[PDB]
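> Mind having a look at this structure? Questions to follow.
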Amino acid sequence: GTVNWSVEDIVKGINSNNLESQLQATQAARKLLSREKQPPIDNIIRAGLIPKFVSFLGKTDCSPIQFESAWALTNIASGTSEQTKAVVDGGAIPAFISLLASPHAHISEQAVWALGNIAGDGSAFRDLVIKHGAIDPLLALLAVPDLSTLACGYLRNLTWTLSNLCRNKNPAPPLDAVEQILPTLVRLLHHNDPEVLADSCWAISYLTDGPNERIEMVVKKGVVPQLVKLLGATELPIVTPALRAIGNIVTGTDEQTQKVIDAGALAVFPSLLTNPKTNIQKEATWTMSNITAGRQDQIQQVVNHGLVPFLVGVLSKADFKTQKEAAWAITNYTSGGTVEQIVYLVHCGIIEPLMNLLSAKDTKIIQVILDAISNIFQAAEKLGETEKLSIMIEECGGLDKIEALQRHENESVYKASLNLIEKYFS
Amino acid sequence: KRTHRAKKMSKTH
């Protein structure tokens, strides 16, 4: 009956003066817009149908046309920015917020979903959705004693939409919206559905991707231990955002970073730094690099947890981008560590893979490595053992690599190397 | 210190 209508038949039905004809035609639009290959979103927009769909959202007396129109609009709003905008410019935002209170769960859920698509377009629409008062009624849908009594699909949608309200930057969401959402998010993060957990992690990851005061608002809610537990989950779609959030946190103050350590994060790193997914290995190593940029007692915990050999491992063999994070981690460690910590690093075998990386054609990694080498020499000066290190560097091919880099195009590179040769190899 | 979830989703069924 409503399979494969043409756009002009949809239009004819929608402009009939007959609410049931209008319902049918709307559902026909919903089915066109639901198909996998190339839903004709532009054709429906150009036929002028958005304003009619939007007025159908307000038909309380006809729940099925509210549902079909909400579903149609959700799929228009899922497309490009220009398509999401046509939905917003039709007045959809306030009309979807009013349907959040619908007694029909499947309608309320559709409105949740549509608002998530709108907010997911970017900061401006996210902030407009917020200004129109969406957060109170979204959160009231989750004001239940036990999230387990909600339908699973519905909870997941609510979680995803909330995550889109937490998204983006330039600007980040209003501080007061973040304060209002956070307690519900903390509760979703203790829920047992893997997709709610994933999306709650994603939300927390967005909220920690910012300056220290943004990180603080999250860390103060006590979530860091739960994030560490999710870090150890078997599902990759959970570990990925949990690790992004932990990483973001450790870009903050040394005290914020200490909370991550205190909660036991370092114990999961032997597995993250060997994870078969190269993106996890990369972000794990990035995260290490920010922990090795902290204080000496923090560097010591990296040492006590047995993580220096895992950094030697990733330096020795990993995807190139992960190796570049490892080089950063080593330059940070050597720049802030004690003499003893730096010696330990050499005893773990850091020099040979560091030298092997000097033949990379990435001039950033080269500077990072030269800085590390200079720092390690500086610790050896203090013990009077620059020679022993010089020999170690020469024996694995490292002197040849540094000699060459005197003739490198970049300025800091030729300088840094000239220095080392002049200072330690003449 | 140095600084994947779909933005939008269409409903098919």
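Numbering of chain B is taken from Swiss-Prot, so the residues present carry the numbers 3-5, 16-25, in order.
Method on record in the header is X-ray crystallography, 2.1 Å.
Here the Cβ of each residue, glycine as well, is placed from N, Cα and C on the backbone.
Got these off Swiss-Prot a minute ago, pasting:
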| type | residues | note |
| --- | --- | --- |
| MUTAGEN | B:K19 to T | Impairs correct nuclear localization; when associated with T-20 and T-23 |
| MUTAGEN | B:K20 to T | Impairs correct nuclear localization; when associated with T-19 and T-23 |
| MUTAGEN | B:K20 to A or Q | Impairs activity |
| MUTAGEN | B:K23 to T | Impairs correct nuclear localization; when associated with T-19 and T-20 |
> For the mutagenesis positions listed here (B:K19, B:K20, B:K23), which one has the lowest count of neighbouring CB atoms within 10 Å of its own CB?
B:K19
> Calculate how many Å lie between the CA atom of B:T5 and the CA atom of B:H16, with the 10 residues in between left unmodelled, and give a whole number.
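Distance between the Cα of B:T5 and the Cα of B:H16: 17 Å.
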> Would you mind pulling the DSSP three-state label for B:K19 (mutagenesis position)?
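In the DSSP reduction, B:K19 (mutagenesis position) maps to coil.
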